[PDB]
Amino acid sequence: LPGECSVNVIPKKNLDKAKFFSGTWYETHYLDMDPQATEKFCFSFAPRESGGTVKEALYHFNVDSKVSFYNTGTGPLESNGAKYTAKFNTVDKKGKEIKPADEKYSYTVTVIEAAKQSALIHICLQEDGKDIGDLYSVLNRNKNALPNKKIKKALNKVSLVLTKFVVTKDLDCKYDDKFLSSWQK
Ligand code: HEM
C-alpha cells in the first residue's frame, strides 16, 4: 500500500562509486508510489562520497508554485556500495543552512542501476525509522535524454514500465545548476 516502501529494491552490484558520486544528475522520469501524489516537480542533485560517507546537495522545483528548495543530505554508505541512509537539512542557494536537520526524518537511497549517462534510483522516506513513502527516479546527465535500455530492464524486474512514470522534459522546469556544480568547491 502507499506509504510502505517497495520491496525488491535491489542495489546495483559493484556500482562504480567515483563515477556515480560525481557531477550533477537530473531526474528525467519519476514515479511516486502514491497514486494521489500528483504535484509536478523537477529534481536534480550532486552526490559525493568519501570514506564511506555520502554528502549530497539536492535541488527541487515545484512547477506549480514556481518555488525551489535546497537541501543537503549526509549519511553512511552501506557495504554494498550502492545504498545509503541520510539525514538532511535545508539550505539557501548560497549553501547556508536556513533550517537544521529534524532528527526524526531520514531517507534511504538505493542505486538500482547505472549505465552510460543514465541511472535508476529509489528513495524511501522515513519518520522515526518507519516508512512514510517512496519514489523511483530515472536520472540522466542530460535533462532531455532518454534512458539506456538497462534502466528499463531494471524496472521490469520490479514489475514497472517506464510509461507509468511522469516525464518532466515538457514541464516548465527551472534549475539552479550553479548550486550543484559548485557543490564542495
Ligand atoms: C526524482 C524525483 C523527485 C521528486 C519529484 C521529488 C519530489 C518531492 C516533493 C513533492 C517533496 C515535498 C515538497 C513539499 O513538501 O512542498 C520533496 C521533498 C523532499 N525530497 Fe524529494 N523528490 C524527488 C527525489 C528526491 C531524492 C532522490 C531525494 C534524496 C536524494 C529527495 C529528497 C527530499 C527531501 C530531503 C525532501 C524534504 C525537503 C524538506 O522537507 O525540506 N527527493 N520531494
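Since chain A takes its numbers from Swiss-Prot, the residues it shows come out as 21-205.
Technique stated in the header: X-ray crystallography, 1.3 Å.
Yeah, the Cβs are placed from backbone N, Cα and C, and that goes for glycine too.
As given in Swiss-Prot:
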MUTAGEN   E47 to V  Results in the loss of the characteristic pH sensitivity of ligand binding. Reverses orientation of heme cofactor
MUTAGEN   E47 to Q  Results in the loss of the characteristic pH sensitivity of ligand binding
BINDING   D52, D154  histamine binding site
BINDING   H80, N91  heme binding site
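Least packed by the Cβ count within 10 Å, out of the recorded positions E47, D52, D154, is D52. For the binding-site residues listed here (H80, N91), the lowest count of other CB atoms within 10 A around the CB belongs to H80. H80 (heme binding site) and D52 (histamine binding site) are 15 Å apart (CA-CA, integer value).
According to DSSP, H80 (heme binding site) sits within a strand segment. Cα separation, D154 (histamine binding site) to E47 (mutagenesis position), rounded: 15 Å. Each residue contributes its Cα atom, and for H80 (heme binding site) and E47 (mutagenesis position) those atoms are 10 Å apart.
Checking the recorded positions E47, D52, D154 against ligand 1, the ones with a C-beta less than 6 Å from an atom of that molecule are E47. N91 (heme binding site) is 16 Å away from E47 (mutagenesis position) when you measure Cα to Cα.
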